[PDB]
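**Student:** Handing you this structure, nothing more for now.
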Amino acid sequence: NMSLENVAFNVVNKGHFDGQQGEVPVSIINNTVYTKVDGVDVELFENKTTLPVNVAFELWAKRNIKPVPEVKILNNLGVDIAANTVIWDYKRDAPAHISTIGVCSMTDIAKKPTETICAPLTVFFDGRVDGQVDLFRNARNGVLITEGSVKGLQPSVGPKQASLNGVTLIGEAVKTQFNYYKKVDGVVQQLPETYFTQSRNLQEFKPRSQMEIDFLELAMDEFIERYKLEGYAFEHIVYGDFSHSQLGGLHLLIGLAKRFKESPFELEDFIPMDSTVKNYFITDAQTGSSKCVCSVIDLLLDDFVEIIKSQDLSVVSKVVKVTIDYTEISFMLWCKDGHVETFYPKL
Amino acid sequence: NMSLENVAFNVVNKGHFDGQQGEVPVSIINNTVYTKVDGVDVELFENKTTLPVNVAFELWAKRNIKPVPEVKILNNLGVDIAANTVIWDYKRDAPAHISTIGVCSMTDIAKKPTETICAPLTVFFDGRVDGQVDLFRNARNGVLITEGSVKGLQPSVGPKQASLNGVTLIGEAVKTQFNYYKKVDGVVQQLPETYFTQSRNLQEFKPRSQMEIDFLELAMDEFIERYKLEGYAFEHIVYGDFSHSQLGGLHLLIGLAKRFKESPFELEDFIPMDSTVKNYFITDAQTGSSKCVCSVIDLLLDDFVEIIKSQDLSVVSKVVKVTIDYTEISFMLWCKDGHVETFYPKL
Amino acid sequence: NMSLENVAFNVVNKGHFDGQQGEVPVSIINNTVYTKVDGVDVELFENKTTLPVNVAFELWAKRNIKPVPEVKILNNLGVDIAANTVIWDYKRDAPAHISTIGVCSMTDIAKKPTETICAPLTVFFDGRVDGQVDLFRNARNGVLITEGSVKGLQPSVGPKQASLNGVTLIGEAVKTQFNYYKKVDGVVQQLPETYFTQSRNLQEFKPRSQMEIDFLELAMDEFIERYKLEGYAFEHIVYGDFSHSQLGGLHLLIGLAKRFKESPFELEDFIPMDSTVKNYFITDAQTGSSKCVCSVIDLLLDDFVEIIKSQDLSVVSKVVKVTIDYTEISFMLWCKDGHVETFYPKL
Amino acid sequence: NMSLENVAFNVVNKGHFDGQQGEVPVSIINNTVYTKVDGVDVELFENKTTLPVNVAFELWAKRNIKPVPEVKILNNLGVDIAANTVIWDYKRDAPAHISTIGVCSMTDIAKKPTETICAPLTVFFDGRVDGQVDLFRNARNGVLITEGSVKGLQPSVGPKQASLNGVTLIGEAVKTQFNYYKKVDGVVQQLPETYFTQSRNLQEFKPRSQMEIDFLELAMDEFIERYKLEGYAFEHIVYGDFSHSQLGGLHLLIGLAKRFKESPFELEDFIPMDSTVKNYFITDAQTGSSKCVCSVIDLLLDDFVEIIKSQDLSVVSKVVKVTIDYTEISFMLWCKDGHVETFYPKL
Amino acid sequence: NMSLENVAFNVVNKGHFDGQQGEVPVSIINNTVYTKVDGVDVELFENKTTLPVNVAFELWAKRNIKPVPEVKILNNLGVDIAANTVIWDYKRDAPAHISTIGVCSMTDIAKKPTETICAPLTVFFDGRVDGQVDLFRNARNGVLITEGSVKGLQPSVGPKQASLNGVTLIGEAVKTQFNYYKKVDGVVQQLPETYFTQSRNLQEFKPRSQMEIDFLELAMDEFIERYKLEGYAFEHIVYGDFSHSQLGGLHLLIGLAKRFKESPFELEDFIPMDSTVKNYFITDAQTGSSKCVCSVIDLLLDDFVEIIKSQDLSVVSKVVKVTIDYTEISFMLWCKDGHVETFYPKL
């Protein structure tokens with residue numbers, strides 16, 4: 001059954017744990033796993049987790065290598081544990097959940113989710129696995145994803161992108177958009193209307209709408225003129241203000257990407273994890289403008305336009321709730337004389 | 001007052017220590033600081049210093065987040081300690097000074113620089129902080145920086161660039177050029193005439209003079225012809241010689257940048273720190289030419305021209321002293337028959 | 001003689017160990033070596049090996065800084081130890097061999113290869129060093145490299161590239177192609193006909209033949225038409241198939257380089273070492289196609305064409321042996337109705 | 001500087017650092033220093049300090065092997081650093097002082113005490129070493145020990161015992177009683193008329209007076225009668241109360257020794273260091289009585305009798321300062337109806 | 001190879017590795033091996049060796065639990081490695097040998113001693129195991145122990161005592177006296193006529209002869225009289241001098257045992273390993289006499305009397321070679337006027 005040397009055999013021969021028989025010699029020094037190859041030791045894994053090195057090594061080998069939802073999605077849905085699989089958080093380089101079910105003896109709380117210890121927990125079920133749809137039908141609290149329809153259950157469509165081996169992508173040779181289902185205390189839940197973040201990054205940013213194409217290809221004055229955005233303070237919120245010591249606005253990722261192609265800047269991710277809203281310590285190299293906590297979100301520009309245009313601007317300041325990635329994101333809206341001053345999210 | 005959990009609260013909520021009240025749960029494993037977020041541990045800080053992890057974590061959170069002089073400047077001025085702040089050396093990923101004054105209990109030698117323990121040390125004072133100019137007037141040995149004039153003190157103007165959160169830049173939304181002052185044994189010192197290095201890097205090198213623009217845009221034969229530099233061995237010193245096994249010359253950073261755009265090469269910084277002269281183990285990928293110790297300095301090309309043209313060339317070899325970044329840099333000048341052979345600095 | 005502080009003196013002053021006299025203060029914390037510079041500690045070396053930090057630090061300082069064969073070459077020839085030098089494996093960031101001869105007291109099994117302990121081992125000799133050719137003539141088992149001819153020994157010509165300080169290159173200011181010789185049990189061996197891998201990488205890939213230039217500059221249909229490669233399944237083997245969940249083929253490095261310029265992808269080197277065949281866990285960002293174990297080899301495209309055209313295609317599946325880098329590489333050849341289906345190597 | 005391997009050579013060949021020349025192979029793993037003895041590694045030093053392993057090993061090797069004052073004596077005199085020697089704290093298994101003077105390059109703030117940086121520090125001088133008395137006269141702050149009189153210096157006779165290699169004892173083949181002198185800001189200070197602790201331990205404990213001899217053999221009631229100790233709470237202060245959950249009194253070490261021979265108990269030294277007054281968490285194995293903080297001190301019984309009998313019993317609670325080991329010890333004095341209730345020291 | 005979890009299973013269920021099948025959950029943290037016992041982690045092995053934690057744990061589990069020779073015996077015979085077993089050095093808490101033969105894949109240089117790589121190594125064979133005597137005949141270098149005679153092999157009778165699980169004793173329910181044989185380069189060597197050390201320790205010490213019985217009960221003067229030891233410096237060599245600062249003589253263990261019962265003292269084993277002659281840094285608790293290097297050996301008193309009485313006292317200083325534990329021990333012999341002054345062993 002279980003064996004450290006057998007786990008390393010699979011990694012060496014199959015790139016991951018594939019249930020194959022065999023053993024290779026291993027050495028444990030510090031938080032690193034080595035193996036002997038022609039008389040020399042070769043590093044296989046460096047433990048960046050809070051778990052023992054041999055345990056964390058086992059879970060990483062048994063990680064899910066299929067398209068899975070991003071961890072922030074699972075977090076916003078309150079997933080506590082997965083059923084007979086391991087979700088690897090590549091943002092944290094660690095397992096997404098503390099315990100396991102029928103995966104690793106050191107972390108297993110149960111062999112099956114049918115066991116009594118799993119009832120209060122929100123177990124994640126994968127409909128692509130045989131028998132897991134019915135396990136969800138018998139689970140007290142759980143979350144389920146499927147590719148197609150499910151009889152007797154009104155689905156909730158997720159985002160276009162999913163994580164495959166740490167790579168977030170919109171699948172073309174594989175399906176990445178799932179139907180979502182959730183039960184709480186044996187009662188199926190009606191998932192709310194939500195926006196979805198795009199999970200893009202600066203180095204490889206690509207526009208996904210004609211408005212996003214126009215935003216990047218055109219100038220600030222023309223873009224505001226084309227889409228009639230006067231009074232909404234896009235210069236501050238999206239384009240960002242760099243004239244002063246403290247950086248102004250710059251809360252949309254597409255705004256950061258437009259600047260990065262022309263002027264570099266430093267982003268310090270002082271909370272390195274997968275979350276819908278990301279906070280950064282930013283310093284602009286060209287001007288010297290900086291801000292300690294700059295909340296950034298990767299919303300589609302069209303969706304962001306709809307949100308800010310759907311608000312009341314008669315109050316100097318108030319808190320705005322927006323359901324994004326199935327979680328309720330709080331926004332700070334500042335207005336003066338019927339026009340927007342700033343509008344930023346909070347974590 | 002002090003608290004590890006309170007320090008992490010500020011980092012999580014404010015990106016740094018901002019004196020706010022609150023606590024978050026933390027874990028110390030190896031040289032890393034974690035915190036719990038929705039039941040999982042998230043890395044906040046990895047100790048790359050020789051100090052205890054919790055102490056180094058505290059100093060990094062309390063680091064100075066305003067434009068500060070680069071560490072090499074402070075080193076050349078003999079700064080031993082800073083007054084009620086922490087200068088973070090991003091080149092070393094560690095505090096620039098061993099002890100502190102009124103910052104961290106574990107490293108504090110004093111609460112104020114007025115205390116008797118601070119008299120022999122060269123304390124760094126920031127004139128932008130209230131009351132620190134007069135503290136410098138009462139300090140026995142110290143260094144002071146200001147933005148404007150100071151009554152009764154003849155200032156010394158520093159370089160255009162300063163470090164902001166590890167980013168060296170010439171500020172446009174903030175001031176980065178300061179006036180410099182120094183006292184030794186209660187006696188104000190007259191700072192010497194000095195050149196200043198430019199603190200640029202290869203990936204983002206930008207010319208800062210028409211001569212530098214001509215150097216990068218033109219060829220070697222034309223550049224020497226335009227600025228009449230025959231007999232000074234710029235082909236060796238600046239452009240570099242790659243025909244032989246040992247690399248020849250290549251001691252100016254602008255020379256490295258011109259090559260890097262056309263041919264890649266490997267630079268091994270065997271002394272990773274902030275210093276006016278940087279020594280590298282270089283290996284040219286295209287040709288195979290290499291040199292163990294290649295001293296490199298980032299001087300403005302015009303300033304470098306003035307220096308080498310201001311020397312006597314009648315001796316085969318001698319040592320040349322040049323005041324750069326307020327420190328006296330030794331150069332090796334080799335000549336033959338009234339013409340320069342090579343001219344390189346030493347660390 | 002030997003001294004930790006003296007070794008660090010050479011590194012600081014000469015970039016490596018140069019047998020110079022002097023000492024500097026050092027600190028050992030975790031797997032890292034520091035030294036004091038103006039009262040602060042500066043990191044000199046981080047031990048990424050399975051050896052003690054001070055020992056590994058000594059061997060790294062005494063590493064060979066001349067053009068040396070790549071480790072995979074030495075591995076395929078069965079080199080167990082080097083004579084009075086240290087070969088540093090930059091792929092593993094560790095010594096290429098466990099023990100040493102006359103280098104470090106902690107790892108020395110002998111002072112000279114003439115000693116009785118060295119007879120069974122395959123000792124690597126460098127003909128560029130004085131007296132090492134005759135030592136090879138007296139060694140029982142050994143490997144030798146030279147630049148020119150050797151009297152009484154029929155040479156075997158190696159590859160054009162060699163490793164210089166971790167930089168694999170074809171030397172232009174230095175010679176990188178050597179003559180190879182090997183003795184087993186006092187008997188000179190006749191080295192077999194072998195192909196050689198090119199040791200290129202994706203970021204800096206350059207074609208080395210007109211066929212390689214045509215492969216990158218032209219389309220798939222035209223390239224197959226120009227070089228008449230119908231029925232050999234280059235679309236699968238070289239260009240790669242991304243239409244399905246599992247990635248198809250893509251076993252030649254030049255195929256990866258052509259894709260990388262247009263579409264990015266993730267390569268996970270789960271066995272980080274120098275080997276003729278490299279296995280990767282690949283995930284294509286654009287399509288989502290992936291494969292756990294994708295064997296890749298960097299053969300010249302012309303050589304690869306010659307190999308696959310020199311095979312019999314009448315069997316559904318068989319194992320093909322090819323001598324590459326002096327080792328016998330096993331290939332899997334799949335055919336159907338006289339045409340190639342796939343052809344990939346194994347490690 | 002110097003050589004780590006040379007330090008290890010002296011240890012194996014001289015038991016300590018004797019300045020002899022020679023070197024041996026050394027391995028540094030974890031916080032442990034090993035050496036190769038005929039192929040196998042032998043542990044030489046387990047670093048239990050807060051300093052780097054190689055540094056602390058050098059300081060432990062250079063520890064003072066002559067009879068030296070106990071660390072509690074030096075601390076009570078405000079000693080900050082030693083002159084050209086290392087005082088080893090065996091009860092902490094660590095150096096008694098942070099920095100050094102002319103001992104170890106890593107910890108040296110100076111090579112000689114006359115250096116300007118040593119002025120504000122109370123430097124410890126050993127008069128038994130040549131030139132150290134004159135260095136004391138030059139020093140601004142310092143403490144001096146001698147075996148005889150110094151010209152014009154008013155001596156302070158210290159305790160009979162001293163520490164020889166972690167062993168506290170009255171020297172018979174050596175002199176363990178010294179004259180003590182102290183300077184504060186260039187001014188000699190008269191040391192106070194003080195008591196001294198006996199520095200005995202629990203398991204090996206010998207009485208040093210007829211009263212102490214009587215205390216161990218006489219019953220509680222008959223001992224109080226012979227020495228007229230009615231109304232002084234000796235039963236509580238010295239004998240101890242075990243009838244209640246919180247342990248009553250028991251603050252003299254000789255009282256602990258008398259009980260330990262009769263009944264065992266546990267002592268938790270939650271502050272493991274050498275100090276005049278020691279605090280212990282004590283649990284009695286027979287009764288179950290316990291106290292979280294029990295202040296204990298090893299005074300001669302005759303001294304404690306003389307001390308407690310010179311007090312005024314007309315106050316309900318009084319703070320009493322007593323000079324012991326050159327420092328003021330504060331006592332709590334509870335009385336009722338002209339009789340002592342309890343009288344315990346405080347740390 | 002095999003399984004780390006299987007090794008831990010045998011330890012908890014058999015006290016050691018018994019080859020049984022089964023597995024238990026294991027955690028590796030620091031250099032400690034834990035296992036889960038009803039939810040909690042129980043420490044199983046603290047790695048005190050220079051090998052990886054998992055490797056050393058496997059070797060300790062596979063240690064030889066039969067009576068084996070003491071490590072000082074094997075070292076004195078030049079034993080480099082063991083045949084299909086592990087000898088545990090309990091005085092080092094580490095394997096007695098670096099590599100293994102058919103024991104652990106990580107440390108195995110070979111599976112069987114007949115392999116060609118084991119030829120230049122002195123392999124230890126246990127004649128009590130089937131086939132090991134024949135493997136000794138095939139071996140080029142080796143050492144063999146047996147309980148009885150071997151055909152045609154001239155035996156060497158070893159000491160009465162052996163080590164059973166770190167316990168040295170004379171076997172009563174087992175045989176601890178073996179015949180010893182040795183081969184050097186295929187040639188059997190006659191082992192020298194030797195003495196043997198008694199391998200007793202200080203706290204638990206029993207005399208083994210009437211002379212030793214008399215030594216412990218008789219006074220110094222009356223014991224020398226009964227055994228006619230005038231002019232042989234027994235008072236210095238065996239009894240020891242405490243009147244001076246440097247400790248005089250004291251080189252026989254039975255002399256140490258006689259003093260320890262009367263007065264305690266400290267022994268610093270600065271080279272903690274098993275060897276025929278042990279060096280200690282000694283400090284006497286009563287007098288204060290001390291010596292940095294005090295050579296001690298545990299010989300029977302009758303043997304030492306026989307040895308010292310067969311010497312020639314007509315030389316001021318002489319080096320004396322004595323065969324003890326199959327190795328030559330060098331002695332310093334100082335004499336004056338035909339009388340012994342001191343006679344101490346050297347390590």
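Along the chain as shown, residues are numbered 1 onward.
Each Cβ is built from the backbone N, Cα and C atoms, and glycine gets one as well.
So Swiss-Prot lists these for the protein:
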ACT_SITE  B:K291  active site, for uridylate-specific endoribonuclease nsp15 activity
BINDING   B:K291, B:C292, B:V293, B:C294, B:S295, B:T342, B:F343, B:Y344, B:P345, B:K346  uracil binding site
DOMAIN    B:3-63  domain 'Nsp15 N-terminal oligomerization'
DOMAIN    B:64-189  domain 'AV-Nsp11N/CoV-Nsp15M'
MUTAGEN   B:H236 to A (Swiss-Prot position 6686)  Complete loss of NSP15 endonuclease activity
MUTAGEN   B:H251 to A (Swiss-Prot position 6701)  Complete loss of NSP15 endonuclease activity
VARIANT   B:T114 to I (Swiss-Prot position 6564)  In strain: Omicron/BA.2, Omicron/BA.2.12.1, Omicron/BA.2.75, Omicron/BA.4, Omicron/BA.5, Omicron/BQ.1.1, Omicron/XBB.1.5, Omicron/EG.5.1
VARIANT   B:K261 to R (Swiss-Prot position 6711)  In strain: Kappa/B.1.617.1
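For each feature listed, report its degree of burial, its nearest neighbours and the pertinent distances within the displayed model.
**Tutor:** A strand conformation is recorded for B:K291 (active site, for uridylate-specific endoribonuclease nsp15 activity) in the three-state DSSP classification.
In the three-state DSSP classification, B:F343 (uracil binding site) falls within a strand. Counting only same-chain residues at least 6 apart in sequence, those with a Cβ under 8 Å from the Cβ of B:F343 (uracil binding site) are B:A233, B:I237, B:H251, B:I308, B:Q311, B:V320, B:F331, B:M332, B:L333, B:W334.
Secondary structure from DSSP puts B:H236 (mutagenesis position) in a helix. A C-beta separation below 8 Å, combined with a sequence spacing of at least six in one chain, links B:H236 (mutagenesis position) to B:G248, B:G249, B:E341, B:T342.
According to its DSSP assignment, B:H251 (mutagenesis position) is coil.
Around B:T114 (variant position), the C-beta neighbours below 8 angstroms that are at least 6 residues distant in the chain are B:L135, B:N138.
Spatially close to B:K261 (variant position) yet at least six residues away along the chain is no residue at all, judged by Cβ distances under 8 angstroms. In the three-state DSSP classification, B:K261 (variant position) falls within a helix.
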**Student:** Rounded to a whole number, how many Å is the Cα of B:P345 (uracil binding site) away from the Cα of B:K291 (active site, for uridylate-specific endoribonuclease nsp15 activity)?
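**Tutor:** So the Cα of B:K291 (active site, for uridylate-specific endoribonuclease nsp15 activity) lies 15 Å away from that of B:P345 (uracil binding site).
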**Student:** Look at the recorded positions B:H251, B:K291 and tell me which residue has the greatest number of other C-beta atoms within 10 angstroms of its C-beta.
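**Tutor:** When each Cβ's neighbours within 10 Å are tallied, B:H251 leads.
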**Student:** For the domain 'AV-Nsp11N/CoV-Nsp15M' (B:64-189), jot down how many residues DSSP puts in helix, in strand and in coil.
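**Tutor:** Within the domain 'AV-Nsp11N/CoV-Nsp15M' (B:64-189) the tally stands at 16 helix, 42 strand, 68 coil.
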**Student:** Let me check the 10 A CB neighbour count of B:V293 (uracil binding site). How many other CB atoms are there?
**Tutor:** 18
**Student:** Do any residues at least six apart in sequence from B:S295 (uracil binding site), in the same chain, have a Cβ closer than 8 Å to its Cβ, and if so which, in order?
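**Tutor:** Set apart from B:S295 (uracil binding site) by at least 6 residues yet with Cβ under 8 Å, we have B:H251, B:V277, B:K278, B:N279, B:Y344, B:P345, B:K346, B:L347.
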**Student:** DSSP says what for the domain 'Nsp15 N-terminal oligomerization' (B:3-63): how many helix, strand, coil residues?
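**Tutor:** Secondary-structure composition of the domain 'Nsp15 N-terminal oligomerization' (B:3-63): 20 helix, 18 strand, 23 coil.
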**Student:** So which of the recorded positions B:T114, B:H236, B:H251, B:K261, B:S295, B:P345 end up next to chain C, with Cβ to Cβ under 8 Å?
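**Tutor:** Going by the Cβ criterion (under 8 Å to chain C), the recorded positions yield none at all.
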**Student:** Taking the residues B:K291, B:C292, B:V293, B:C294, B:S295, B:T342, B:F343, B:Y344, B:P345, B:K346 listed for uracil, what is the greatest CA to CA distance in Å, to the nearest whole number?
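**Tutor:** For the residues that bind uracil, the greatest Cα distance is 17 Å.
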